Amino acid sequence: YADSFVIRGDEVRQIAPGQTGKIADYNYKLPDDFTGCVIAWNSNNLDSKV
Amino acid sequence: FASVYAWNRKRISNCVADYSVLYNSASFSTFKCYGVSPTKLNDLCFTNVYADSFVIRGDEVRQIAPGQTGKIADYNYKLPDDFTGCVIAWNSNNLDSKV
């Protein structure tokens, strides 16, 4: 399974098992026994507009 | 792009320049002209246009201004006090920075 989205800078910490915040408990929730991997990278050039 | 201590310089003449495509595309963070009104650039006729290109840190864009002091202005690139023209600066984090 591959899931994709876009978040803010500080929110990459919230994408982890046993996490609390706003996105973690309202938009995307990870099971505690999750197995797999998570990849994140910057896209300020492309996804940001003046 | 070239480094600041060897800033690249080009001269352009005998050309028909469309300055609209520069002004409309607002992706440039800093768009500051000094001697002229930026919106009027498509109405004046010139010769011997000079374009200097380089890459610098984010902090030092404020040092690219007439009558400025610091470390890069007085060692690498000094502007004349009576300079006339314009300065363009925009972000290049995607390709010019590596993990």
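The residue numbers of chain A are those assigned by Swiss-Prot, with the residues present covering 396-445 sequentially.
Structure method, as recorded: electron microscopy, 3.3 Å.
Cβ from N, Cα, C; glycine included.
Taken straight from Swiss-Prot:
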VARIANT   A:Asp405 to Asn  In strain: Omicron/BA.2, Omicron/BA.2.12.1, Omicron/BA.2.75, Omicron/BA.4, Omicron/BA.5, Omicron/BQ.1.1, Omicron/XBB.1.5, Omicron/EG.5.1; complete loss of interaction with host integrins
VARIANT   A:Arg408 to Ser  In strain: Omicron/BA.2, Omicron/BA.2.12.1, Omicron/BA.2.75, Omicron/BA.4, Omicron/BA.5, Omicron/BQ.1.1, Omicron/XBB.1.5, Omicron/EG.5.1
VARIANT   A:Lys417 to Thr  In strain: Gamma/P.1
VARIANT   A:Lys417 to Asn  In strain: Beta/B.1.351, Omicron/BA.1, Omicron/BA.2, Omicron/BA.2.12.1, Omicron/BA.2.75, Omicron/BA.4, Omicron/BA.5, Omicron/BQ.1.1, Omicron/XBB.1.5, Omicron/EG.5.1; May enhance affinity to human ACE2 receptor
VARIANT   A:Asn440 to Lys  In strain: Omicron/BA.1, Omicron/BA.2, Omicron/BA.2.12.1, Omicron/BA.2.75, Omicron/BA.4, Omicron/BA.5, Omicron/BQ.1.1, Omicron/XBB.1.5, Omicron/EG.5.1
VARIANT   A:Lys444 to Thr  In strain: Omicron/BQ.1.1
VARIANT   A:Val445 to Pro  In strain: Omicron/XBB.1.5, Omicron/EG.5.1
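Features per Swiss-Prot, on structure.
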residue	record	Cβ within 10 Å
A:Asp405	variant position	8
A:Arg408	variant position	10
A:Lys417	variant position	9
A:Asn440	variant position	13
A:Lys444	variant position	6
A:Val445	variant position	10
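With respect to their backbone Cα atoms, A:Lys417 (variant position) and A:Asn440 (variant position) stand 26 Å from each other. Each of the variant positions A:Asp405, A:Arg408, A:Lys417, A:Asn440, A:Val445 was checked for a CB under 8 angstroms from a CB of chain B; the ones meeting this are A:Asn440, A:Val445. If you take the Cα of A:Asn440 (variant position) and the Cα of A:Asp405 (variant position), they are about 18 angstrom apart, rounded to a whole number.
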